[PDB]
Number of protein chains: 2
Amino acid sequence: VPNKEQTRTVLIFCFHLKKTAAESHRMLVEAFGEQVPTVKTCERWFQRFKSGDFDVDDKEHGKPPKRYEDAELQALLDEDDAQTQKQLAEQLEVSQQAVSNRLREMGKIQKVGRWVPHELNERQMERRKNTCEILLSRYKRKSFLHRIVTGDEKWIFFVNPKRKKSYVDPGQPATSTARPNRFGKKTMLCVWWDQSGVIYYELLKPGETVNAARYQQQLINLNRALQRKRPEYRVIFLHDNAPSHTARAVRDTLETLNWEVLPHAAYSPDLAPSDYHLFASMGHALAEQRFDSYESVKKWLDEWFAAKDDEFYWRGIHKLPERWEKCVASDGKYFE
Amino acid sequence: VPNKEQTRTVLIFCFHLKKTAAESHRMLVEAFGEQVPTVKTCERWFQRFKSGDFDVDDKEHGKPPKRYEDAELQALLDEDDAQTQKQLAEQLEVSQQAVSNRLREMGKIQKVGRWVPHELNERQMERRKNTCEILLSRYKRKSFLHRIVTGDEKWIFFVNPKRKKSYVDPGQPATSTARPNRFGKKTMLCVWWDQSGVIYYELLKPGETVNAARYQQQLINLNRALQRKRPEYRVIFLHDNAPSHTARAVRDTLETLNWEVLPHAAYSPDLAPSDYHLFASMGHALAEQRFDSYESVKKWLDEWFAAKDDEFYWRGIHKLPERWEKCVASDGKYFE
DNA sequence: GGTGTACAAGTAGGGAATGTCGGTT
DNA sequence: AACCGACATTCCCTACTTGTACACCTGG
DNA sequence: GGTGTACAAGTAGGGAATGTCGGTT
DNA sequence: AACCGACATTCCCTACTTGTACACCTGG
DNA sequence: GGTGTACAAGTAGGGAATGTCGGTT
DNA sequence: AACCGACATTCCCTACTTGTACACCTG
Ligand SMILES: [Mn+2]
Ligand SMILES: [Mn+2]
């Protein structure tokens, strides 16, 4: 009856009764019948038993040689880590299924890259690196974030649907969503805030623009609202290089307010707290959220800003230095 | 130095040597030592040996109870098959991790749903059903497909990048891509085709628009090219309800050419061979493609439309029949 | 409309695990 | 009888293969 | 910033697997 | 001695738990 | 975002309708 | 008073323009 495993047990038991090899074998036929391993394989078990080898496991078997080294497929990734299996395959003379396996066998996983706002010129980066160095230099001499009042502009549609993920048996349809229309109803939000909260915001009506003209009016209203909400206020103002924000007219509206405008490189939303922090948070919050009327957008926004904590804003602003640092370490290339 | 499995082999060995249960135990202690099991076990083993049962492995142990039933979790999916695990867990009173497991244990996988072009109206679904019904009723009677000349219009940006997928160790990042610009240079393409190939295409200059005026012009230009390339043509025209396609003026330009316009319910790009099949194949081929010159866009298209085997277009058109059935059986809801 | 990844199942080798057998004591 | 060495036979485990399912793309 | 899934590791508890022991022959 | 039945003790295997990593999101 | 059709409302124009004026008995 | 033709206005009624909905195709 017994298998190589059950057999070796016996031969250990037979070993421990001082039975000789050939003796044990006789007992096996006596016990189980003719169909028991040959004497030769008893003599063998015995020969290793005498060494303290009662190790049950077969010694490691034979294996077809790997038709390509690990470090070989690894060094292909070292040139272009974003190739398909089929592409790697035809460089290693194996199938894709083969390249499927060895990538699973090595620690490797497949992950999808980041979208970055803009392709940056050899120069575009230099400007970033500079600004970031400049601000850090200042940051070390004296913390000044406590003086920062930034703000920016962000669309808010009346419907924000996301593609839905369904848990269902294989080869079945996942509940589907209807596209967000590119030319749907939307209202521009313009919001200004500081490390202690949101100072002032305007929610523009559907078709409304922001021009050198209106921008002025706004930061004068901001000023008015600043006077009451921030009594202690000099003051530092951070905003991106909108065609509207660099307006000859507006530049002067800032001088005549005695506001210091922190330098800001273009295509750098990763350095604008309004974008990388405030809005980013709102992005999550707006998911699948509907707005029937312009009134409710303002009501949601109102309760949304209000129901934030204090630290939330504080944290947004104080992550600047960390970003300026990366912004330099990454040498101007996006760092996010 | 035996285990709760190895000793059982031995007890089988002794059973088949006509040794008494207690006798065998005395042999166990003699051979191995003092850490063998009791005689009480040997007696028990023997008692099941005396039957024909020499099955080594245990009986199934005591296991905790299931806190909810597989089919009870199934009722939640029947309601809403797209729910986060956390949400299911709450309804079941178990943890998320708990549900992560029972979904693994059941057949269930996670799938991303579709983007359907437009949210359809109780009415718009009927329009679709009918039109599909009508055309199919006819196709059954007499195949009118080889007479179908159809066309549409589709943008083509000068840079078509895709997020890149990388094979990498966990934690390490994947190569990032610069985002496609919504406002980049983009030439419009107006193309008309037929079961045997493309008849006449018109690649517009950047700014160029299509109005009641220009559409007519093209329809005539089409006809001329149709006379020499398709020397046999009466023509059936298929085109979507673009405001330009549905102008008073144009319907008359179509009459003057004597073309049967097939009815085509609004919001039905899934029934326009131009979109659902020709541009579809294009979207793939256009991936990661850069176009520096307007000439190359034409040079690309020329060589592309050309190298396309004749059947390709044939299949495109002949897939209408099944889309109609499918459009019909699904009562007008989208069906892709 | 195309394409990319992984589960199936089959297959060839590389040796171990085993057997055979003539040689020793 | 007992055990051995050497060459032959059997078996086991893996790195591949082709075949295939299928998630997700793609045009709106 | 925010959140959704799964790999770790620990824990209870339900019985089997095993032990203990005085009762039979 | 041998084996038993009955009650006690130990051990094994799982369905959960909490803790945590981390892909991917989110603003541009 | 582009674009066309369908009325709903808002200006002009050739007609009217009415007004002014000369004439004659 | 009576009455005309000859023009000049005060208006309409229709008639060309705008103005203000929608409707349909792209991502
Ligand atoms: Mn901005
Ligand atoms: Mn179209």
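Residue numbering in chain A adheres to Swiss-Prot, whereby the residues present occupy positions 5-237, 243-345 in order.
Any Cβ shown, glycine's included, is placed from N, Cα and C.
As annotated by Swiss-Prot, Mg(2+) 1 binding site applies to A:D156, A:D249. Other Cβ atoms within 10 Å of the Cβ of A:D156 (Mg(2+) 1 binding site) number 21 in total over all chains. When secondary structure is read from DSSP and collapsed to three states, A:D156 (Mg(2+) 1 binding site) falls in the strand class.
Per Swiss-Prot, the feature Mg(2+) 2 binding site maps to A:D156, A:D284. A:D284 (mutagenesis position) is surrounded by 18 other CB atoms, counting those within 10 A of its CB over all protein chains shown.
DSSP gives A:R48 (mutagenesis position) a helix state. Experimental mutagenesis is annotated in Swiss-Prot for A:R48 to Q, with the remark: Loss of DNA binding; when associated with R-100.
Here Swiss-Prot describes A:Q100 to R as a published mutagenesis experiment; the accompanying note says: Loss of DNA binding; when associated with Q-48. Non-local contacts of A:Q100 (mutagenesis position) by the CB criterion (under 8 A, 6+ apart in sequence, same chain) comprise A:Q89, A:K90, A:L92, A:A93.
Record note (Swiss-Prot) on the mutagenesis of A:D284 to A: Loss of catalytic activity. Secondary structure at A:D284 (mutagenesis position), as computed by DSSP, is helix.
Measuring straight across the break, from A:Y237 to A:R243 at the CA atoms, gives 7 Å, with 5 residues left unbuilt in between. Applying an 8 A CB threshold to same-chain residues 6+ apart, the list for A:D249 (Mg(2+) 1 binding site) reads A:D156, A:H273, A:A275, A:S277, A:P278, A:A281. A Cβ distance below 6 Å to any atom of ligand 1 is met, among the recorded positions A:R48, A:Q100, A:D249, A:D284, by A:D249. A distance of 75 Å separates the Cα atom of A:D284 (mutagenesis position) from that of A:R48 (mutagenesis position).
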